[PDB]
Structure formats: structure tokens, C-alpha cells
Amino acid sequence: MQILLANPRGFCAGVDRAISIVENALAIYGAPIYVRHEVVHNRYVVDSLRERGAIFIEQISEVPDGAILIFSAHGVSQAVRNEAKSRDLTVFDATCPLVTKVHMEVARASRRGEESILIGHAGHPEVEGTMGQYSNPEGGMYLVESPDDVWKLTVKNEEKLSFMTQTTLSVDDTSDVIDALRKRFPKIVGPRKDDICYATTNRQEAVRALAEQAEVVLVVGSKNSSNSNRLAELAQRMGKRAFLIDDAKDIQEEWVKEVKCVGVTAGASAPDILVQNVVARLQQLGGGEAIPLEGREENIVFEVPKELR
Ligand SMILES: C/C(=C\COP(=O)(O)OP(=O)(O)O)CS
Ligand code: SF4
């Protein structure tokens, strides 16, 4: 059985920075370091950091006075930030710079009382954080997930309207939502394309290339990782069987029995060690040397803040 690896796969720049922020804080200040929300959506990373003394909380009211609190890479609402700010907490912010860029646009529209529409999935923390930058009652901030949601939305002033997106969406589905927004609201303003980041775009392109060759695709990533679920969905829509797995224990032998080509990729929050263990289990089940596919080169790095070197 041949094993192909997607390229790029695995950690993006925002995840590598966020994990280093929690590790460096643990190193500088000792346990406990409080973290608002799982720092990235990956059980192995999160379990690791917990066992080293990070404590993951959903609400600032769970954190003690005098503590160090880190916001997760997915970002937080102004309400959460202000609630931390008014408490006796030392705060470090691991929000990815590419999420912060969208937050600033939302805040600018709020200041103007001009309405804004976010394309994203209800309840996800990045959506809570982004919708949470808008606060002007004169204006409005609306969430749409699909074309049908666009078809039902009505706004106060469709002449002064902009749109933003979640950074980890399906490139193809978001394209359809934007086409709907422009047909319903011809004066709507947005970025040239969307706010989907380089890493989500790149991993989706790499999985499309992988699934062209492979009969079965394994995506390493946790169940609550949105971007990892998009990679599995992409391969499934191409007619391949595709499974989202946390680690090599999750592989069922029936999934690869008599499969001639199996592909492996990893979401933006999954460490490479998990991919190595998956490759080792596929070898136990018959596969040969893993072959990396040629892929778009990534070169962006985001540094930790100097207070945490
Ligand atoms: C921090 C982010 C993504 C890195 O991957 P993740 O699995 O932690 O998060 P989602 O794909 O947003 O669920 C959201 S920008
Ligand atoms: S998925 Fe994109 S926006 Fe999110 S942390 Fe990674 S680089 Fe940043």
C-alpha cells in the first residue's frame, strides 16, 4: 500500500506562536498558567499543557486574582478582554495576528455604526471573538453560515454594509456565500476575496491534490478543530473515504484493507509527532515508505511577544 503525505499540512504560524506563548509562560512564571479556552483545538497539545500545569477555563470568573491568563489563538470578544482588564490579572494574548486583523475591521465598522456581516459557524470561539468586536447599537453585526442565511437576512442600511469571514472556513463554500451576499447586497464592501488565512487555503489545496491520488485520506486533528473538519469534508466531497483522527489508535484496519493508496494530512493545530505515529501504524498495516507530495512552500513565522522570550 502506498502512503502519501499532503504538503503543506500540520502547524501553521499562529498555532506555533500560541503554543510557544503558553510553554514560555509556564517556563517563566511556573504553574499554574490559566488559559481561556483550549489554546488550539488539539487534544494532544491541550492534554500535554494541562499535565505541565496550564489550566484551561471558559470564563474569566473561573480565574483567581493575581493570576496569569493567556487568551487562546482563536481570539476573544472585547467584553472578555475588558472583563480580564478590570480584574487583577496579568494577561498575554496568543490571538493569531490574522484573527486580530479581522477584529480591527469589525471594530472600525462598529465605530462608524455601519452594519457588518460575518461569514462563519455559530458558536465557534473565533466567531464569538469576532462578533464580539462590534458594539454600536446604531449599526448591527449579523452572522451568516450559508447562501440560505443570506437569502433571509434583512439589514437597516444596505448602502453602508461590509462583510468579514472566519479564517478557517471552506474556501469553496465561502465563495458561494460571498456570491449570494453580492447578489442580494450589490453595494457590500469586503476584502478582495475573503479573510480565510494562508494556512487554511494551503491545506485545502494540498488535500485536494492528495485526494486526487489517494482512495482513503486520514486527517489528523481533533473533533472540535474546524479547519481539520474542512479537510476531511473536502476529500469526502471528492468521493474518497476520509476520517478525522486524533492519533494512530483511532485507525480501524477495515478503513485501509486492500487499499492501494492511502493519504495522510494534518490540520493547522496537529503536531507532527501524531502524523509520524499514524505513518508508523499504516506501515504496520502494510504500507511502504511515506512519500511527501510536492507542495506550496510556506515561509511565514509569527514571533512570541518580547515579554515572553
Ligand atoms: C486559532 C485557530 C486555528 C488553528 O486550528 P484550531 O484547530 O485550533 O482551530 P479551528 O480550526 O478554528 O477550530 C483559529 S484562527
Ligand atoms: S489557522 Fe490561520 S488564522 Fe488561525 S492560527 Fe493558524 S495562521 Fe492564524
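Counting starts with 1 at the first residue shown.
We read in the header that X-ray crystallography, 1.7 Å was used to get this structure.
Each residue, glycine too, has its Cβ placed from N, Cα and C.
The local packing around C12 (mutagenesis position), expressed as other Cβ atoms within 10 Å of its Cβ over all shown chains, amounts to 28. Under mutagenesis, Swiss-Prot gives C12 to S with this note: Loss of catalytic activity.
The [4Fe-4S] cluster binding site feature in Swiss-Prot is assigned to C12, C96, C197. Under the DSSP three-state reduction, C96 (mutagenesis position) is assigned to coil, being neither helix nor strand.
For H41 to N, Swiss-Prot lists a mutagenesis experiment annotated as follows: No effect on catalytic activity. Taking the Cβ of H41 (mutagenesis position) as reference, residues of its chain lying under 8 Å away and at least six apart in sequence are, in sequence order, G221, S222, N224, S225, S226, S228, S269.
Taken from Swiss-Prot, the feature isopentenyl diphosphate binding site covers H41, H74, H124, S225, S226, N227, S269, and the record attributes it to experimental evidence. In the shown protein chains, 16 other C-beta atoms lie within 10 A of the C-beta of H124 (mutagenesis position).
DSSP gives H41 (mutagenesis position) a coil state; it is part of no helix or strand. Sequence annotations record features per position, and here Swiss-Prot assigns dimethylallyl diphosphate binding site to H41, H74, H124, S225, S226, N227, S269.
Under DSSP, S226 (isopentenyl diphosphate binding site) is assigned to a helix (H, G or I) in the three-state scheme. Feature annotation from Swiss-Prot assigns (2E)-4-hydroxy-3-methylbut-2-enyl diphosphate binding site to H41, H74, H124, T167, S225, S226, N227, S269.
Sequence-distant contacts of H74 (mutagenesis position), defined by Cβ-Cβ distance under 8 angstroms and a gap of at least six in the same chain, are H37, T95, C96, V99, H124, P125, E126, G129. For the recorded site, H74 (mutagenesis position), the DSSP three-state label reads coil. Per Swiss-Prot, mutagenesis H74 to N is noted as: Reduces catalytic activity 2-fold.
Under its mutagenesis annotations, Swiss-Prot gives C96 to S the following note: Loss of catalytic activity. Other C-beta atoms found within 10 angstroms of the C-beta of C96 (mutagenesis position) number 25, with every protein chain shown included.
For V99 (mutagenesis position), the Cβ neighbour count at a 10 Å cut-off comes to 21, with all displayed protein chains included. Record note (Swiss-Prot), mutagenesis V99 to A: No effect on catalytic activity. The unchanged residue is displayed.
One entry in Swiss-Prot concerns the mutagenesis experiment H124 to N. Its note says: Loss of catalytic activity. Reduced to three states, the DSSP call for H124 (mutagenesis position) is coil.
Cβ contacts within 10 Å of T167 (mutagenesis position), excluding its own Cβ and spanning all protein chains shown: 28. Where Swiss-Prot documents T167 to S as a mutagenesis experiment, the accompanying text is: No effect on catalytic activity.
Quoted from Swiss-Prot, the note on the mutagenesis of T167 to C is: Reduces catalytic activity 3-fold.
Around the Cβ of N227 (mutagenesis position), a 10 Å sphere holds 26 further Cβ atoms from the protein chains shown. According to Swiss-Prot, the experimentally introduced change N227 to Q is described as follows: Reduces catalytic activity 20-fold.
Sequence-distant neighbours of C197 ([4Fe-4S] cluster binding site): residues of the same chain at least 6 apart with a C-beta under 8 Å from its C-beta are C12, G14, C96, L98, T167, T168. The record assigns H41, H74, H124, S225, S226, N227, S269 to the isopentenyl diphosphate binding site, and the maximum Cα to Cα distance across that set is 15 Å.
The local packing around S225 (isopentenyl diphosphate binding site), expressed as other Cβ atoms within 10 Å of its Cβ over all shown chains, amounts to 26. Of all the binding-site residues given, namely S226, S269, the one with the smallest number of surrounding CB atoms inside 10 A is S226. In sequence order, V40, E126, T168, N224, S228, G267, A268 are the residues of the same chain, not among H41, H74, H124, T167, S225, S226, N227, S269, whose CB sits within 8 A of the CB centroid for the (2E)-4-hydroxy-3-methylbut-2-enyl diphosphate site.
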